[PDB]
Amino acid sequence: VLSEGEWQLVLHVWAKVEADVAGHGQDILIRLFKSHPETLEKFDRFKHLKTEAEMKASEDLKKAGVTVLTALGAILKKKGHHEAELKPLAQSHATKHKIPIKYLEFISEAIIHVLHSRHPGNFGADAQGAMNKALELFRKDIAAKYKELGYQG
Ligand code: HEM
Ligand SMILES: O=N[O-]
Ligand SMILES: O=N[O-]
Ligand SMILES: O=N[O-]
Ligand SMILES: O=N[O-]
Ligand SMILES: O=N[O-]
Ligand SMILES: O=N[O-]
Ligand SMILES: O=N[O-]
Ligand SMILES: O=N[O-]
């Protein structure tokens, strides 16, 4: 359970993300796909992309990045009261897309990497710790939902 001070660290860096959600989404998806190339295989519209340049030029990848970060943002803004948001997301990611928890860990690591690179003014150790706690909460609650839904994860 996060403190209010922890949530405020999360939401203060999130506010900078929101200055340019598309750009942050490109950087985050690209980092995930470079760091864990097996994750790209889940994305049928652009799994054929071979290079970072191709990835940066992809309008479909850009839209996916906007979608992920906007949904995550909405969850973070609930400050842990995210049961309603998590229901459809857990169902799609468990049953349609088949995203294991380990892949949710990889995208969390990609998020942290990019925020650390882009936002050293709002992403020092305490803020990174708060973001990691928020993302660990998200993953814990999604994993519990996966289990309810019948998915090993
Ligand atoms: C913070 C974690 C994540 C959030 C908030 C998120 C959110 C979303 C949302 C909102 C959509 C569109 C609606 C839906 O289908 O549910 C979506 C689609 C999808 N997500 Fe995620 N997602 C996350 C992590 C992942 C990860 C790690 C992968 C794969 C490694 C993944 C794969 C997909 C796929 C394949 C789609 C369908 C995209 C398409 O139609 O081409 N997601 N996700
Ligand atoms: O205010 N304690 O995070
Ligand atoms: O996408 N940078 O590792
Ligand atoms: O496609 N924006 O959430
Ligand atoms: O981009 N993960 O939906
Ligand atoms: O707390 N959301 O499952
Ligand atoms: O509300 N979940 O489908
Ligand atoms: O509800 N999953 O597409
Ligand atoms: O992409 N994680 O360092």
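Per Swiss-Prot, chain A residues shown: 2-154, in order.
Technique stated in the header: X-ray crystallography, 1.9 Å.
Every residue, even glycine, has its Cβ placed from backbone N, Cα and C.
Residues or ranges marked as heme b binding site by Swiss-Prot on the basis of experimental evidence: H94. Secondary structure from DSSP puts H94 (heme b binding site) in a helix.
Counting every protein chain shown, 10 other Cβ atoms lie within 10 Å of the Cβ of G122 (variant position). Here Swiss-Prot describes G122 to A as a natural variant; the accompanying note says: In metmyoglobin.
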